[PDB]
Amino acid sequence: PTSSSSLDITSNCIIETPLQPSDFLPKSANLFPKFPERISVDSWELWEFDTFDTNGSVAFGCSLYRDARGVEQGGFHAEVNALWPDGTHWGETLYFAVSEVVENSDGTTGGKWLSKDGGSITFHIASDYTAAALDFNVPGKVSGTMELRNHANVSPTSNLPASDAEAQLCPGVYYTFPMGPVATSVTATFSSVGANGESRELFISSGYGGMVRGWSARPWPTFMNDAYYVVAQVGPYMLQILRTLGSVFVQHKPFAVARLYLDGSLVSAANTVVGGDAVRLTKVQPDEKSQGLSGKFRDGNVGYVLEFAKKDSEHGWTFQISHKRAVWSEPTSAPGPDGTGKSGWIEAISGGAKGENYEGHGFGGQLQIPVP
Ligand SMILES: CC(C)[C@@H]1CC[C@@H](C)C[C@@H]1CN
């Protein structure tokens, strides 16, 4: 243990004026907190670990945050979501008074979100970013373990962004995928699941998914009002993308961070959206395509077309994304004809380059917030 960042909500670790993060470290996973001593009311940091099975029937995701959003609910927030094959879901925001992140002499990174009652979520990440382990010990809620492993010939290190511009969604907003393609497993037990509130176990093995590391001093409404995130496996392709559509505060500009791997090699890295590669992400409406669920809010899309293009590509890669199974649904405004919300999906996805028709699944989510 060589570097430690330990924050408690209760102690003044949260200041009401802006703070500049630590500089972006090129060719690093930047897993150590960029706001190590204190965060501002605007600042946020994310360590996210999402999994799903190869059959697109089971999902389990954990987002660990450091931000001020959960202070009046007594902690830092962790978002835990699960879907079973019968369509039953479990979704909770979990609050933890203490968040601790350490870098160890062996080069591993450890994180612990710790409650007053002794309950915790912990992560442990390899020095070369090829493995991550989470342990859940939240009494009355969820216990178990999650593992993500990169088995690629090419090291995660060789694919890490080499500049701020390759690590950024937009100025001052960092969003990264340091593990690249991962095999996943989950063994978990939930105390109360479904209408009957009976305990249930969840298992994934040799599944798919991905890890996100992001941070900013800029709060989300200042750079977006709509976002789509997905991690997916489509035959030999592994893809991960965040795409935002701007609020009035960025003159409605769109932004994206996107990566596309072929059998563990990085083939397309895009930090630009055209709607040094570029992505195009276009919503599919239910009057255009017969397959795909819509969400329950004002966004009626039934999926997306995702294209990755180079400057020296004729056709690049095109992926058709259809919403197949609902994971979570939560409003983000008062109800009405323009009521907004957030929707998580198991996605069905197909395509590749011209002449390719690979098929697989993703774990996706979309959000709108009522910022003009
Ligand atoms: C409620 C308003 C009309 C919505 C809010 C969500 C955003 C994505 C689009 C509009 C604002 N342009």
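The numbering of chain A matches Swiss-Prot: 4-278, 290-386, in order.
This deposition comes from X-ray crystallography, 1.6 Å.
Using N, Cα and C of the backbone, Cβ positions are placed for all residues, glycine too.
Among the mutagenesis entries in Swiss-Prot is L49 to A, noted as: Significantly decreases enzyme activity. The 10 Å shell around the Cβ of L49 (mutagenesis position) contains 18 further Cβ atoms across the protein chains shown.
In the three-state DSSP scheme, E51 (mutagenesis position) falls into the strand class. With a cut-off of 8 Å between CB atoms and residues at least 6 apart in sequence, the same chain places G64, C65, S66, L67, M214, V215, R216, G217 near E51 (mutagenesis position), listed in sequence order. Mutagenesis annotation in Swiss-Prot: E51 to A, described as Significantly decreases enzyme activity; the structure shown retains the original residue.
Annotated substrate binding site per Swiss-Prot: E51, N84, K356, in sequence order.
Here the residue is the original one, while Swiss-Prot reports the published mutagenesis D53 to A with the comment Significantly decreases enzyme activity. Within the same chain, the residues at least 6 positions away from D53 (mutagenesis position) whose Cβ sits under 8 Å from its Cβ are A62, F63, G64, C65, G212, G213, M214, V215, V234, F377, listed in sequence order.
The substrate site, placed at the center of the C-beta atoms of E51, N84, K356, has further neighbours from the same chain whose C-beta lies within 8 angstroms: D53, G64, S66, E82, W342, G358, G379.
Counting 11 residues missing between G278 and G290, the deposited model places the Cα atoms of those two residues 16 Å apart. Non-local neighbourhood of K356 (substrate binding site): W342, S343, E344, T346, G379, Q380, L381, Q382, each in the same chain, at least six residues away, with C-beta under 8 Å from its C-beta.
Binding of substrate is attributed in the record to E51, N84, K356, and the widest Cα separation among these residues amounts to 17 Å.
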